[PDB]
Protein chains: 2
Amino acid sequence: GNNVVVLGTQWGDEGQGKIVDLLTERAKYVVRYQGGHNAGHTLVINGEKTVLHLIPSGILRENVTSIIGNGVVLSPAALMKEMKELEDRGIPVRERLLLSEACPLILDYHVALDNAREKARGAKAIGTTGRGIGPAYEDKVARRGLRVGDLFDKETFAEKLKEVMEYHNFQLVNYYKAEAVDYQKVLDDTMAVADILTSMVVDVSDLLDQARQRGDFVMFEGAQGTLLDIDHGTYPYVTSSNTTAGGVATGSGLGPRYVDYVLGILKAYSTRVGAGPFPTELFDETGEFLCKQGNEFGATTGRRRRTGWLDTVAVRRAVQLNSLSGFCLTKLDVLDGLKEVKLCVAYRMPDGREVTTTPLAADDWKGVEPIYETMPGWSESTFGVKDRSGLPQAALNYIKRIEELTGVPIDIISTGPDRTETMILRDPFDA
Amino acid sequence: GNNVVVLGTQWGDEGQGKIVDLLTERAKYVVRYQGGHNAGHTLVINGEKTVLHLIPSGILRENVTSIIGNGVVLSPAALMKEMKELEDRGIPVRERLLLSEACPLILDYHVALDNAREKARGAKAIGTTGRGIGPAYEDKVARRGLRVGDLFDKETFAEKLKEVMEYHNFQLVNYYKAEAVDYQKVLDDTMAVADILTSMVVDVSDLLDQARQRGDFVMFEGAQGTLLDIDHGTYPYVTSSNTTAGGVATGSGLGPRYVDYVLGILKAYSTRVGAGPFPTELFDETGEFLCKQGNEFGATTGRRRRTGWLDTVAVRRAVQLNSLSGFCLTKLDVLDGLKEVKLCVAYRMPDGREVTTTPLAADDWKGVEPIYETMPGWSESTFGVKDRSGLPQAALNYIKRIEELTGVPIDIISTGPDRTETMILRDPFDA
Ligand SMILES: Nc1nc2c(ncn2[C@@H]2O[C@H](COP(=O)(O)OP(=O)(O)O)[C@@H](O)[C@H]2O)c(=O)[nH]1
Ligand SMILES: Nc1nc2c(ncn2[C@@H]2O[C@H](COP(=O)(O)OP(=O)(O)O)[C@@H](O)[C@H]2O)c(=O)[nH]1
Ligand SMILES: O=P(O)(O)OC[C@H]1O[C@@H](n2cnc3c(OP(=O)(O)O)ncnc32)[C@H](O)[C@@H]1O
Ligand SMILES: O=P(O)(O)OC[C@H]1O[C@@H](n2cnc3c(OP(=O)(O)O)ncnc32)[C@H](O)[C@@H]1O
Ligand SMILES: O=CN(O)CC(=O)O
Ligand SMILES: O=CN(O)CC(=O)O
Ligand SMILES: [Mg+2]
Ligand SMILES: [Mg+2]
């Protein structure tokens, strides 16, 4: 298909970055449609590592035009920091990147609010990335937030920012009893970059309608994972945007009937960073092995990632929510050297009923237990293998099993962080 | 197609209700996926009028199961009022309606906030429907809002509501200097209905995945119109949800690749209620004629609707944003007896450039002028006509012209408020 969607089928960090950088080789565009700089996607080319937060993952291919879509909450400061960092490395960011005037802006006060709210929650802290994600989304939805388009008239912007900050500062000092964020300070910082931001504005929806008509290859880059979806995730332990496939159209302007293939990135075992239900979570040596071998530390907060076994019950909710066309099984190599590997095929509800469907809000997961299928592991190193032939039968079985349980074909398998340690069994762009 | 989407291509009130009630005749389900009780859809059967707000439009057909999807912001009070009203009229609401445990709840404090914010905006008041729509969406996105699922444990709900209301009451009295909303009062009112709400909960995403697999006919009912979309509309003069087609998946849980046909409801002339750009707006006698003949008063606030000429430039933004498959031209009969009728084919930008594309945020519409094509009107009454044969050539030309300008076929034409005063040239369910 022409329009391919790449998203995390779990709770983020499944390996979308690597997969976007890899498939973009034939793409004209790459579009981020939700989230902000809470994401942290690692590209590794010939050993050279790049971690992107807000900048789309096609940024290293000069043949691709990177687009930050309207669904994205955009921090000017964040953008500037990543730009300078990539430019210093020879990546002419300003020539490859475009953005939406409809993108809300994340300013220092959103960070102050996120921290305050997080503090206020005490024991029940969501465990957010400390960027002002949610607050920026609140402002958007309240219709008081500033957007990239507002920079098109600095005087009027200055007026708008004053009103908003006075509003939020009132709450910050009187209610949370936190320090106020300085108006002038934010105003100045933002104006210093305005012209750069503004210089990259394109009408994204019209642009994508044109690409679509030309049959151009487009890639949509997800952020976070399905179970972190504001609507369908383990609420309130979630991110504030829709991480599921419908977010592709809300956050880019492309008509929903133009999605041709939805590629769901699937890790091979599970990880979650932040508070929240996690049925297959492991607190034993194997959990520790998982973290270790898979270097599971948040590419944005550096926080350690909780690890567990692949949960086919949760993954099946992702299948239906996102109309998966296929999966990209990632981090298989990490399972190398395990006597056995298991996957969750059902959930035992606290009331005794066996179920193969997941609960919705976090509280409804309270006493659910995972029911497993334990399969043989494999001692052979599968790292960097680019051919199924090079995978042991235990590895292939685990693979067939997952397809069986989900009803979705594993079209791509990743065996290491490098762009090329992968086997593409079927290229989404050809399907 | 099996999954058909019906939405307003303008700024709401295009006539979605009538169209949903009509096409649902062959449908198993009807799903609202965004908005709340700000909508006001008028069904008219054999002269008998029904105005729905939160309850889906298939509610009068016992063969259809009505579903309030997760994208919808749900007011328990609002639901109860409409239920009692429809039940008194013989419509066994509780048997035909189902809802999502993921739907946020709109409580009295959201109304108090909406009014406060609206007051605070002074001259720049959005002109909202006075329901707590935006505030309920803010709470959702902030992850502090209550949802239908929270009612599954009344003690814990009571705890949660206390925290939230204390938070909002603080803002209401200290900052807006408005009266506080009573905790106990809201708690009691909400608990009185809890069991009823809770009794209608179904897992909507899984339900729709099952319908889809059975090839069941499903209809998705839009609320508001494209230009009121939180992301793509004339921001901030908008509603807080995505009214565009991507909202179908975010607000129902159905995979975006399962939308088969998107039917865009198109009024024949334009109307807008609430503040906001409106290029083709008429302040003359013809504008007055439009309001009058088309009884243009908000079916929810009773406020008068601003009227103007059909704007093909704005409609073309809706074509691309929603991947329209076809249109339903409504209220043609209203144009009866006009020497001429015109439609906007382009916009003159304040800088002199001619454009056929629309600006995004409200401010970017500031001095845009509409450029028209003036066509002959028709004196013949087209009211209640169910055959193109019964339309005069001037009416048919106007029709061909619109298709020409948009590149989208007008599959259905409505000629009066009654369910049957319509011509279906092509049934979305068959395409
Ligand atoms: N060993 C191994 N590491 C991988 C593989 N694919 C990706 N990685 C690495 O795993 C991590 C993925 O985490 P993150 O970058 O936060 O995921 P993302 O946000 O979805 O892109 C990074 O460390 C990648 O370099 C793979 O197949 N094998
Ligand atoms: N004269 C006329 N009225 C119509 C037609 N279709 C719908 N209506 C009426 O027009 C209004 C549509 O407004 P509203 O119900 O608020 O629109 P909705 O929110 O999209 O359903 C109601 O008064 C309907 O009864 C039509 O083709 N002709
Ligand atoms: O409001 P937020 O600050 O977004 O936090 C809410 C919740 O979401 C988690 N979280 C946010 N972004 C994440 C991410 O990005 P990528 O996969 O794109 O690299 N990967 C993993 N977990 C992520 C947070 O840790 C917390 O549990
Ligand atoms: O936060 P809100 O209270 O939703 O208001 C924001 C803006 O949106 C307008 N508006 C909201 N719902 C509308 C509706 O519903 P239906 O077409 O479904 O019948 N039809 C027309 N205009 C509508 C409001 O008047 C204001 O301009
Ligand atoms: O890769 C990004 N995440 O793991 C978010 C974080 O580091 O908190
Ligand atoms: O039909 C519903 N609208 O016109 C909203 C309103 O009455 O304000
Ligand atoms: Mg990451
Ligand atoms: Mg209406």
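In chain A, numbers come from Swiss-Prot; the residues present are 2-432, in order.
Quick check of the header: X-ray crystallography, 2.5 Å.
Using N, Cα and C of the backbone, Cβ positions are placed for all residues, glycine too.
The active site, proton acceptor annotation in Swiss-Prot covers A:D14. Remark: A:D14 (active site, proton acceptor) has A:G41, A:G226, A:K268, A:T272, A:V274, A:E297, A:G299, A:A300, A:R306 as non-local neighbours, by Cβ distance under 8 Å and separation of at least 6 in sequence.
Of all the Cβ atoms in the protein chains shown, 27 others lie within 10 Å of the Cβ of A:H42 (active site, proton donor). Marked as active site, proton donor by Swiss-Prot: A:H42.
Neighbours of A:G41 (Mg(2+) binding site), defined as other CB atoms within 10 A of its CB across all chains, total 20. According to Swiss-Prot, the Mg(2+) binding site annotation covers A:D14, A:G41, on the basis of experimental evidence.
Secondary structure at A:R306 (substrate binding site), as computed by DSSP, is coil. According to Swiss-Prot, the feature substrate binding site maps to A:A300, A:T301, A:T302, A:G303, A:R304, A:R305, A:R306.
Quoted from Swiss-Prot, the note attached to the mutagenesis of A:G13 to V states: Significant reduction in activity. Taking all protein chains in view, 30 other C-beta atoms sit within 10 angstroms of the C-beta of A:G13 (mutagenesis position). Taken residue by residue with DSSP, A:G13 (mutagenesis position) is part of neither helix nor strand, so it is coil.
For the mutagenesis result A:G16 to V, the note given in Swiss-Prot is Significant reduction in activity. Close to A:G16 (mutagenesis position) in the fold, though at least 6 residues off in sequence, lie A:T43, A:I266, A:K268, A:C329, A:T331, A:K332, A:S415, each with a CB less than 8 Å from its CB.
Remark: A:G18 (mutagenesis position) has A:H42, A:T43, A:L44, A:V52, A:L53, A:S58 as non-local neighbours, by Cβ distance under 8 Å and separation of at least 6 in sequence. DSSP gives A:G18 (mutagenesis position) a helix state. Among the mutagenesis results in Swiss-Prot, A:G18 to V has the note: Significant reduction in activity. The residue drawn here is the original one.
According to DSSP, A:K141 (mutagenesis position) is assigned to a helical segment. On its own chain, A:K141 (mutagenesis position) has A:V74, A:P105, A:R148 as residues at least 6 apart in sequence with a Cβ closer than 8 Å to its own Cβ. Looking at Swiss-Prot, you'll find the mutagenesis A:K141 to I noted as follows: Total loss of activity.
Quoted from Swiss-Prot, the note on the mutagenesis of A:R144 to L is: Does not reduce catalytic efficiency.
For the mutagenesis result A:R304 to L, the note given in Swiss-Prot is Reduces catalytic efficiency by 87%. Taking a C-beta cut-off of under 8 Å and a sequence gap of six or more, A:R304 (mutagenesis position) has these contacts in its own chain: A:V274, A:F298.
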Task: Cross-chain proximity of recorded positions to B (CB under 8 Å), evaluated over A:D14, A:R144, A:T301 - done: A:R144
Task: A:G13 (mutagenesis position) and A:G303 (substrate binding site), distance between Cα atoms, whole Å - done: 14
Open item on the list: Around the substrate site formed by A:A300, A:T301, A:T302, A:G303, A:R304, A:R305, A:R306, list the extra residues of the same chain whose Cβ is within 8 Å of the site's Cβ centroid.
Closed with: A:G41, A:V274, A:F298, A:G299
- [ ] Could you round the CA separation between A:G13 (mutagenesis position) and A:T301 (substrate binding site) to a whole angstrom and send it over?
- [x] 12
TODO: Just name the most isolated of the recorded positions A:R144, A:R305, A:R306, going by other Cβ atoms within 10 Å of its Cβ.
DONE: A:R305
Task: For A:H42 (active site, proton donor): DSSP state (helix, strand, coil) - done: strand
Open item on the list: Give me the CA-CA distance between A:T301 (substrate binding site) and A:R144 (mutagenesis position), in Å, as a whole number.
Closed with: 28
Open item on the list: What whole-number Å value do you get for the CA-CA distance of A:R305 (substrate binding site) and A:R144 (mutagenesis position)?
Closed with: 36
